[PDB]
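Colleague: The structure that follows is given in the form of structure tokens.
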Amino acid sequence: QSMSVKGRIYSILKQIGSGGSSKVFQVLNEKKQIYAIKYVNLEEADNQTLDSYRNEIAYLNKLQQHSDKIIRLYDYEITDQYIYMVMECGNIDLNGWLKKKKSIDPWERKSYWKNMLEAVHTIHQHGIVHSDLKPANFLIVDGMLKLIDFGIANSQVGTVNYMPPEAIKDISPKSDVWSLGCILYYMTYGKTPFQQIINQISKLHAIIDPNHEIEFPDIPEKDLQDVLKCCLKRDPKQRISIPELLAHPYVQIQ
Ligand SMILES: COc1cc(OC2CCN(C)CC2)ccc1Nc1ncc2c(n1)n(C1CCCC1)c(=O)n2C
């Protein structure tokens, strides 16, 4: 098993993940360094899908310099047939890590929250709203959480547990605040705010219904409780912004 990206030879070790036209592999370069290669098959992609892919690459290549909480893209090879992307290899995705770990450390949680705010803050600064944030979008690379994608290109497929109420009616940087809040709620209470509701139509109804009060059990971290209360406001106008979350005592205290 082997492959070439811009003349540089990579030895395939394992297949990290799979998609529709996409395949992610854990590779090794000529200098025995470990990387992640994303392979995209364009042999079925239409011109709208191709441009969504070119856009996502350009943005990932641009926001590279702006924040270290954005996944490294070292090199890429684009042909009509295929896209090969030499990226940084992570240990695990946040979703996989949270599915494994029974108890999550409060210091780990703060660190992870901080990292998510910086990554999402950086994308917003360039006019990008992910609009679909889930823990699968975040990758752990040495205790550091990194944002995998920006939601531009067409791994927790079809999840409504992190969906904002405004998205269900149909979207601003505030939409990402609701999704991030759901991720933090999961790291706090062990489940997403609407995980108890199995029926998807009933679940969607609950997110958009203000008469359905979101539960906020008492925890030693009062700062943490306020963040969740501030993020999970159904009216985006009544919801806290990313620059404000970065100045919140939970992120800055101590
Ligand atoms: C080998 O290291 C990993 C293991 C891992 O856990 C997998 C969970 C599922 N099983 C079947 C295999 C291990 C998830 C991500 C990584 N690292 C990683 N490092 C870099 C990645 C990247 N993933 N991904 C996808 C996220 C989920 C699947 C692939 C990427 O798109 N890049 C750029």
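All residue numbers here begin at 1 and follow the chain in the order shown.
Cβ coordinates come from backbone N, Cα and C, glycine included.
OK, Swiss-Prot features for this one:
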- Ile16, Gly17, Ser18, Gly19, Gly20, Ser21, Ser22, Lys23, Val24, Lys38: ATP binding site (BINDING)
- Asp132: active site, proton acceptor (ACT_SITE)
- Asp149 to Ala (Swiss-Prot position 664): Loss of kinase activity (MUTAGEN)
- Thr159 to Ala (Swiss-Prot position 686): Loss of kinase activity (MUTAGEN)
Colleague: In the structure shown, with every protein chain counted, which of the binding-site residues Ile16, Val24 has the densest set of Cβ atoms within 10 angstroms of its Cβ?
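Modeller: Compared across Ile16, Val24, the most Cβ atoms within 10 Å surround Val24.
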Colleague: Let me know how many other Cβ atoms fall within 10 Å of the Cβ of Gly20 (ATP binding site).
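Modeller: Within a 10 Å radius of the Cβ of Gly20 (ATP binding site) lie 11 other Cβ atoms.
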Colleague: Just checking a number: largest C-alpha distance across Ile16, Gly17, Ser18, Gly19, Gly20, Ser21, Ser22, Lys23, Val24, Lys38 for the ATP site, rounded to a whole Å.
Modeller: 15
Colleague: Please tell me which one of the recorded positions listed here (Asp132, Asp149, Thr159) sits closest to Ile16 (ATP binding site), measuring Cα to Cα?
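Modeller: Looking at Cα distances from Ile16 (ATP binding site), the smallest one goes to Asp149.
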Colleague: Just need one number: Cα of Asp170 to Cα of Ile171, in Å, whole number, across 13 unmodelled residues.
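Modeller: End-to-end across the missing region, Cα to Cα: 9 Å.
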Colleague: Using C-alpha positions only, work out which of the recorded positions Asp132, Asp149, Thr159 is nearest to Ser22 (ATP binding site).
Modeller: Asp149
